[PDB]
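The structure appears below as structure tokens.
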Amino acid sequence: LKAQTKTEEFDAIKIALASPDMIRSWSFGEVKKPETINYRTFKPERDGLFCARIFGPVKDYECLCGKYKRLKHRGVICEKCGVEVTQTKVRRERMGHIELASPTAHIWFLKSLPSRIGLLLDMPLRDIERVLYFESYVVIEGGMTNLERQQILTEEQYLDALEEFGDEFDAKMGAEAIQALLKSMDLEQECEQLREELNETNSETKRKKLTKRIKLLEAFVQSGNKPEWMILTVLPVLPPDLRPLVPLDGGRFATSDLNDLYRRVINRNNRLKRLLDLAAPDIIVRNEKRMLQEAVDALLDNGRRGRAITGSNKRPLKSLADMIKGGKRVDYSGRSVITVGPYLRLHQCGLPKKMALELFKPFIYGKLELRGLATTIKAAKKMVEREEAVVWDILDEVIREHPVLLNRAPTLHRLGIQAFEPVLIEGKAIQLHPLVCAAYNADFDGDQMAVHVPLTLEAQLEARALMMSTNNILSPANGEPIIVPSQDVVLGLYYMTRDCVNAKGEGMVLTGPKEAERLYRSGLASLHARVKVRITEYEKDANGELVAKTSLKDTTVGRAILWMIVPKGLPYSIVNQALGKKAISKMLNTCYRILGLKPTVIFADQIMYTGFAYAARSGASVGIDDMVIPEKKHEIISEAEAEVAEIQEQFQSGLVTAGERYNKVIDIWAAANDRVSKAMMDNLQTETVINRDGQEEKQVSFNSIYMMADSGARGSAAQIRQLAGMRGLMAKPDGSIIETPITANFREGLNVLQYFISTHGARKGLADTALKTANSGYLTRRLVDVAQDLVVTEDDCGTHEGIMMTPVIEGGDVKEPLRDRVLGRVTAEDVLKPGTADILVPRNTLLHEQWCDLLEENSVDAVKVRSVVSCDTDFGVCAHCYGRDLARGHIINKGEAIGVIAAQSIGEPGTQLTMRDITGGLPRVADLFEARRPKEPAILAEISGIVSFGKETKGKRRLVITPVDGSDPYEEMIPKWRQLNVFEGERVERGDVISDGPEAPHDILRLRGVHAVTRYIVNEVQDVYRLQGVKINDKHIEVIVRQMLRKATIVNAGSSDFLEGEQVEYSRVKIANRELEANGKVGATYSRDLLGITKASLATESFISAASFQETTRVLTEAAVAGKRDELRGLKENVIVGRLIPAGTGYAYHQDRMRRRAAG
Amino acid sequence: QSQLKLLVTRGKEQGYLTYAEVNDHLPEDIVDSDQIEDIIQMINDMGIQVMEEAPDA
Amino acid sequence: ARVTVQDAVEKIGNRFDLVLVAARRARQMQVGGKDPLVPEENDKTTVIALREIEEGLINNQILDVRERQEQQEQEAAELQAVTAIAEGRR
Amino acid sequence: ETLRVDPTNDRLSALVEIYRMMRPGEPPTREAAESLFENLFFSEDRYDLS
Ligand SMILES: Nc1nc2c(ncn2[C@@H]2O[C@H](COP(=O)(O)OP(=O)(O)OP(=O)(O)O)[C@@H](OP(=O)(O)OP(=O)(O)O)[C@H]2O)c(=O)[nH]1
Ligand SMILES: [Zn+2]
Ligand SMILES: [Zn+2]
């Protein structure tokens, strides 16, 4: 016995047409005057666009006149002027209406792609539906003689037909004519007769329009909306506050364009009302009606036809629709320039004193008044406004364990916003941990980040348990660590290895920590020798725990002292025995997988501190003599120019093909470039001589630059090759290459010519960079919009099927293996073993248990694994079928947000993608996801049969292949263009190649199989990242392809109406509820359909979510026609409404509320 | 005939949606702000089937 | 749990419910009946709840049960007033 | 081929067709259809290559 009549909690919102009486329900009065504000008193007019009696009072609680002032009469209206004295915010919510004389057509339901008023009535839009209501050609409204029911007549035809009959087929013209036309229309009887007629002896020559309109008519009649509301007779008014005329600075009012529109429509409507009382000339009144139509159409939605103007501005007027067709500023926030903070930890950030003072203002107030000090709230304000020392100490209390999350401008992925613990710093800049400075893709060029203060209690815990930097150790994209040490730190730890012979070396042995005393006390060097020491190692096995292992290994000084940083576990020494390069991340990785979170974090801090400290101790610099040029440079150049000279001389005397000597001479300079590069590298690498004991030996150059190159720290082969070697073949604006490479280098001088040549590369480089940077996000938006609705739910469902995972092998003719694509994956079912047993059924491939897939030899290179592609889930994703790949080591928590994380991870490396039988680059990725047919698509055999010619070019035609076997034939169409691959008589299988060209994803999914098409997409999208060298897990690709295969097409006979292509969501849930419901014959069989990201995102349940990205004017209108309702599980549509997101910290709320909405 | 065959045969699918093309191959008085929306609505979005909803309209 | 917080999730799966229950307990402490279990040591209510969960005490079923006892204590112990009001409108 | 697809046949129909192409609205006359085309490429006040 509920039935409450207040503003409580809503479970859904409904959209539909509005009746004239429905408009009256919102009406708090009727605007009748074009007047707005008084010219002198600046007071709201009687019944103008800004009435006080109709809408709301100007001041809060005092009326218009002033008979009543204070809160004494808040429920009683004024005597002299019916003004309800409540609030001033009432003026913001009060509606109101205008009641027009002659009917008027709504611009949306009239001319918006399909003629909603036309298609429902079956009548031409801008052709017939225009001329009959613009007062030109009269229309019929049902005739029982000579005239049909919807024909168009002229005035001559009208009077003639009227004279022949008349007084028994009356049919007006104009707006009200179309009104009676829609009103007289019977949706029910037409729904019956149309179903009857559009089914009688008709092939595929009619079925199109038949099924279309019948579904549309059925939708409209079931919607509840009456076709009468199609053209409005009462036009509601938007609240004054949402279109105010506020005085600016020194007079000069500022009003909205809507006021101009409403003022115009009011004027024309009034004159129309006055003309229908005075003399009534047909031409004058009919014109005023067309003018009234103009005003209304302009107010509702300008668009669209010439564009109304006035208001002095040459620019159009922002209509109602224009204000809702096409960034959330927030309190408790700030921003500033970032700065490196070495002394900081991994979970801390440098927050400015004055900045943090203003941020936690309300918290400082409360805490002050809590302890004492400030007698009141305003006392705290005056106490912090006058920074009185003691207040700062209070600040140290409020920001104690109150996390603050930082954010960078280019937010590509989830690690764009990470939380930290605030640490007061005497300065006006924000300091950041140099480790998480890579996740942000942030540099200190002058970049500035923003800070937000988690106000809510659970918001603070959200920032601490989710957005905290310590919880984001591994990248969401690839399982590898993200906080891995970079340039400076890695260079330092690289210097802490690097075994140099002799030089204060000798094998003076000690015991770990003791060696530290040796280093500070000079005597011995640091990069020697090697030298032996006692290492107390620690390992565990089977029953875990710890097993000591003291030994005597031959390391170095650096390795020994650096060994102290290494945590309890780890293989020890051997991780330090190497050097500093890429294993620097490997060590961090293994430390995480064998120990845990905290140990990995402290290990990261220690290796960072150590790296920085010893890096400073090293004093590695970059002099001009550090980049040594090869002596054989001029030799190589002369030899190369000698060869090209011979080639040019040959070209002079014919002989060689002059048409392509350009290419071969390029090979000459290119080969020469490799000669110089190889020479420089072989030189700058080794070198040195030292003098070990009896002298004479060779190691590797301690040449700073090389040290930077052989240890990450921003230094690649190509760059170094340009520093001392030479800049090779340079690009030309034509797209061609110049046959005179930059012989010189940056170490040497650069001629004006070759620099004016390199300026092109730099220009196109920056230009292309600017393009792909915005284009990457351009792709990300489509990815997110289509995927940001699926969330891992229902724990872990059943099913065993799943793509058979195999190492991506180009080794067929090039040799290239990759077999790490199986880890943290939930096994399908006991994937065999050369003998028996072994792998379990649903056992997720552990990080240590994937190394067990090497103890089964190279024989086992194929394992069936559950993926998001398959999964017999409904509206979510099985936890097992997904994986575990996060910053977390375990499986994805139930109710995460796979969609956005997947899309982000995909569009994150988009910045480093070079746009162009191999397209390659970002455009290749876009084409693969959009599922576009190639420029020369191949063809396959749909059914296995016998290949034979089907009448050599007898059409039309063009060759024809007919693979017929078993039963029934097929006639494919070959257009002569492009050859073949299978002779006549030969047999083919189900999906064989008969064109040997580019394959179309649609054909693969349609014929080959879902596993095949998904394998195709993932293995083709990776191949463009292989070349770009961007590591990204296949899971996310499988995630987007999952809902990429959202909808399908049924072909048989069931409760669903055949031709309708519907998503496998309702399909599967309904086919499961039909085999054991009444009969399996009341349902049909479906067939998966491949549709691109854009095409897939276009279709969605919520009309609000759709109103977001795609054209609002369309979706909102069509959703208005049929009584649709969002209810209401989508992420996007639940964001603009301002409520808990149906995922993450929420979900449980939505789950409880979802089950709660089952009672009624 | 003319409008239908030209629109369909040409736009397949004009790749970058070459708007400044067929709008000149249309009769009647030009430079209008009315026929502008009726072409940007048919090319994309509801592809294939929309190109059959255009001629009929 | 000043740095994971990861050691608490394995005590109650899905970090999200961890946040909910932890926020629940922290809500009890910050306003109303405080009484922490793990020693404060000058820490905010944000982390105190997490430390308790890590300690092994204060979970979801625990809080719900203690809420049941709390309701049975406020209601059953003060029914003499409600029963006297029940005779108000017969 | 250009002549084959040319509706106009004289000077009047040409200027009228151009007048209807440039200013779609009012009925093309004699003075307007001529003066319009003249004030396009044959008048300093309406056309100038400097
Ligand atoms: N895992 C865990 N760590 C805790 C816990 N309580 C405190 N810590 C550690 O406390 C350390 C900081 O100690 P302090 O810098 O002196 O601050 P405290 O005054 O100790 O606060 P306290 O009383 O302990 O809560 C951190 O160092 P770090 O080594 O992490 O920072 P890093 O590795 O970067 O050095 C935390 O790990 C806890 O309940 N769980
Ligand atoms: Zn009053
Ligand atoms: Zn599943």
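Residues 8-333, 344-933, 1133-1376, in that order, are what chain A shows, numbered as in Swiss-Prot.
Determined via X-ray crystallography, 4.2 Å.
Heads up, the Cβ atoms here are built off N, Cα and C, so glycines get one too.
Sequence annotations record features per position, and here Swiss-Prot assigns Zn(2+) 1 binding site to A:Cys70, A:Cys72, A:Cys85, A:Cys88. Counting every protein chain shown, 14 other Cβ atoms lie within 10 Å of the Cβ of A:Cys88 (Zn(2+) 1 binding site). In the three-state DSSP reading, A:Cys88 (Zn(2+) 1 binding site) counts as coil.
The Mg(2+) binding site feature in Swiss-Prot is assigned to A:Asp460, A:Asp462, A:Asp464. Mapped onto three states, the DSSP output places A:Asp460 (Mg(2+) binding site) in coil. All protein chains included, A:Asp460 (Mg(2+) binding site) registers 10 other Cβ atoms within 10 Å of its own Cβ.
According to Swiss-Prot, the mutagenesis experiment A:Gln504 to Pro carries the annotation: Resistant to antibiotics salinamide A and B. Residue density at A:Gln504 (mutagenesis position): 17 other Cβ atoms are found within 10 A of its Cβ, drawing on all protein chains shown.
Neighbour density for A:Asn690 (mutagenesis position): within 10 A of its CB lie 22 other CB atoms from the protein chains shown. Quoted from Swiss-Prot, the note attached to the mutagenesis of A:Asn690 to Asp states: Resistant to antibiotics salinamide A and B.
Where Swiss-Prot documents A:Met697 to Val as a mutagenesis experiment, the accompanying text is: Resistant to antibiotics salinamide A and B. A helical conformation is recorded for A:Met697 (mutagenesis position) in the three-state DSSP classification.
In this structure, A:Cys895 (Zn(2+) 2 binding site) belongs to neither helix nor strand by DSSP; it is coil. The Zn(2+) 2 binding site feature in Swiss-Prot is assigned to A:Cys814, A:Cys888, A:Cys895, A:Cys898; the stated evidence is experimental evidence.
Using CA atoms as reference points, the binding-site residues A:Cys70, A:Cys72, A:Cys85, A:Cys895 were checked against A:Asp464 (Mg(2+) binding site), and the closest is A:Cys895. For A:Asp464 (Mg(2+) binding site), other Cβ atoms within 10 Å of its Cβ number 15.
Taken in sequence order, the recorded positions A:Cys85, A:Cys88, A:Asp460, A:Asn690, A:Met697, A:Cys814 that lie near ligand 3, meaning a CB under 6 Å from one of its atoms, are A:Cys814. Sequence-distant contacts of A:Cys888 (Zn(2+) 2 binding site), defined by Cβ-Cβ distance under 8 angstroms and a gap of at least six in the same chain, are A:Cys814, A:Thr816, A:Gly819, A:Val894, A:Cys895, A:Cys898, A:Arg1258.
Among the recorded positions A:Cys72, A:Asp462, A:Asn690, A:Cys814, the ones whose Cβ sits under 6 Å from an atom of ligand 2 are, in sequence order, A:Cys72. Proximity to A:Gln504 (mutagenesis position), defined by a C-alpha to C-alpha distance within 10 angstroms, is shown by none of the recorded positions A:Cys85, A:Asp460, A:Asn690. Least packed by the Cβ count within 10 Å, out of the binding-site residues A:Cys72, A:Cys814, is A:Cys72.
According to its DSSP assignment, A:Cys888 (Zn(2+) 2 binding site) is coil. In the shown protein chains, 5 other C-beta atoms lie within 10 A of the C-beta of A:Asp462 (Mg(2+) binding site). Sequence-distant neighbours of A:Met697 (mutagenesis position) (same chain, 6+ residues apart, CB-CB distance under 8 A): A:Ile646, A:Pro647, A:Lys650, A:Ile737, A:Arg738, A:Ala741, A:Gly742. Across the structure, A:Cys72 (Zn(2+) 1 binding site) and A:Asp460 (Mg(2+) binding site) are spaced 63 Å apart at their Cα atoms. Of the listed binding-site residues, namely A:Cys70, A:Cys85, A:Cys895, A:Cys898, the sparsest CB environment within 10 A is found at A:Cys85.
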